[PDB]
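Below: one structure, written as C-alpha cells.
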Amino acid sequence: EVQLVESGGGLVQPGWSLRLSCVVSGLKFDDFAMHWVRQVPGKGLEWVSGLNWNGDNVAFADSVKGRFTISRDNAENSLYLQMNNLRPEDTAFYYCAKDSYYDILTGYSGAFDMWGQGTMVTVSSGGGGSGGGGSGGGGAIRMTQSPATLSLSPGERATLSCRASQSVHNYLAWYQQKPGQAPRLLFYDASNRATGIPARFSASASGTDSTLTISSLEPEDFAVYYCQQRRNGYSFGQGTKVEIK
Amino acid sequence: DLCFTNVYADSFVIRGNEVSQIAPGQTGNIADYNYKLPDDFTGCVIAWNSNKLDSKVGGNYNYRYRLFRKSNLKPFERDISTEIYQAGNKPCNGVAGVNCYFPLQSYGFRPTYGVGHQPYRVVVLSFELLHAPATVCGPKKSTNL
C-alpha cells in the first residue's frame, strides 16, 4: 500500500522561507499527481496546491499565488514545497494527497484516495497579521448539508444530503475524518461505491443533489463527513461533525 | 484582401465546462492532451452550443473523446489512436478493472445537463503562409463598369 510520509513542520518565525516534503511509497508514483491540502485547526478543509504526474498541470491557491513554489521528483517519489514571506495566518496542518484520476473532459482529478499523515506548521512567534481583502473565494455559496450537524447513536440510519450551488455533474467526493486519526475515503464520485466498502455505507448523486446513508451505526463510526467539489480551483465543504448524541 | 497559402479546418464537440481552456498555452486536459494552440498563431477557434443536436438523454455515445496521455500534444501535432491506457501498474489487458480506464471514452451526455455541461461544437481555423503562391484569396471585385 502507498505510504505517504510528510516532513518539514514545526514552529518558525514568519517572514523567511521553509521547505516541506512528502515522500511517496507503495507503487509507481510517476503515474500519479501529488497535491497539498490545508487544515485550519478546529475547522473545515482548505485546498493548497496541486502538481500533475508530469508537472504539466500546475495549480496554486490565490492567496499563495506568485510567492510559493511547488516541485516534484518521480524517481525518488517526493513532492516539495518552498514558501517565503510567511505570515501568521499560514499556521496549519498540511496534508499530501495522491492522485485519484477521473474521466471527464476538464482534466485529471487529484483528491484524497492516498493520505499523508499531515504535519503541523506553526508560523506564530511574532505579531499577528491579516488583510482587508476578502474577494469572493470564501463567500461562495457552500454546498449545503442537511442536517448541518447530526448527532446520532449507534444502530439506526443516518442520512446526509449535500446540495450544490452549481452543476458539478457527477464529481462529488464523500470523505470521512476521524478526530485525531487519519481520515478515510468514503465515496468516489458520490455515486459509486469504493472498493471494500461494507453494505451499510451507500451514496448516490446526480447534478447538484447527493445523498449519503449509513445504516446500522456503530460506536466507532462518528467522524467528520465532507462533500467535496472540483469545478475550478477546487475547495471543500463546511463538513458535518457527527458524534455521539 | 489578405490572401494566404493554406487553411486547415478542425471540427468536433466538447463539454461546455472547458470552454475557457481554449486559448494559446492553457493548463488543462484538453489544452494539452488533444491539441495545444500555439502562443503565436494566425487563425482562431469558434465554438457554439451544439447541445440539442449532439446530446442524447440516454447518453450521446456517438461523440467520444480521447482522454488520457502521458505527454502534452504540441501545436500542429495530431494524435489519433486506439489504445487502452494504464494508470496504476498495468493496462489490465484491455478490459475495465481496478484503476484501469479507457481514454477513448464516450461523454455520457444528457440534455438535462445545466448550462455549464452544455456541449459546444468547437471548430478551429488555422492559417498557413508558405512560399507557394497565395491562392486562397479574398474575391477582387471588382467594381462596376
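Note that chain B carries Swiss-Prot numbering, so the residues on display, from first to last, are 389-533.
Cβ atoms here come from the backbone N, Cα and C positions, even for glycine.
According to Swiss-Prot, the natural variant B:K444 to T carries this note: In strain: Omicron/BQ.1.1. The DSSP secondary structure for B:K444 (variant position) is coil. Counting only same-chain residues at least 6 apart in sequence, those with a Cβ under 8 Å from the Cβ of B:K444 (variant position) are B:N450, B:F497, B:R498, B:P499.
A natural variant is reported in Swiss-Prot for this position, B:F456 to L, and the note states: In strain: Omicron/EG.5.1. In three-state terms derived from DSSP, B:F456 (variant position) belongs to neither a helical nor a strand segment and is classed as coil.
In the three-state DSSP assignment, the secondary structure recorded for B:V483 (mutagenesis position) is coil. One mutagenesis experiment catalogued in Swiss-Prot, B:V483 to A, is accompanied by this note: Increased resistance to neutralizing antibodies.
Taking a C-beta cut-off of under 8 Å and a sequence gap of six or more, B:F490 (mutagenesis position) has these contacts in its own chain: B:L455, B:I472, B:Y473, B:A484. The note that Swiss-Prot attaches to the published mutagenesis B:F490 to L is: Increased resistance to neutralizing antibodies and human covalescent sera neutralization.
B:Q493 to Y appears in Swiss-Prot as a mutagenesis experiment; the accompanying note says: Reduced host ACE2-binding affinity in vitro. In sequence order, B:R452, B:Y453, B:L455 are the residues of the chain that are 6 or more apart from B:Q493 (mutagenesis position) and have a CB within less than 8 Å of its CB.
Following the DSSP three-state reduction, the secondary structure of B:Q493 (mutagenesis position) is strand. Here the residue is the original one, but Swiss-Prot notes a natural variant at this spot, B:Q493 to R: In strain: Omicron/BA.1, Omicron/BA.2, Omicron/BA.2.12.1.
Within its own chain, B:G496 (variant position) has B:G447, B:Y449 as residues 6 or more apart in sequence whose C-beta sits under 8 angstroms from its own. Swiss-Prot documents B:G496 to S as a naturally occurring variant and attaches the note In strain: Omicron/BA.1.
Here the residue is the original one, while Swiss-Prot reports the published mutagenesis B:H519 to P with the comment Increased resistance to human covalescent sera neutralization. Look at B:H519 (mutagenesis position): DSSP puts it in coil.
Residue density at B:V483 (mutagenesis position): 9 other Cβ atoms are found within 10 A of its Cβ, drawing on all protein chains shown. Candidate recorded positions B:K444, B:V483, B:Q493, B:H519 yield B:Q493 as lying near chain A, with Cβ-Cβ distance under 8 angstroms. For the pair B:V483 (mutagenesis position) and B:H519 (mutagenesis position), the C-alpha distance works out to 49 angstrom. Distance between Cα atoms for B:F456 (variant position) and B:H519 (mutagenesis position): 37 Å, as a whole number.
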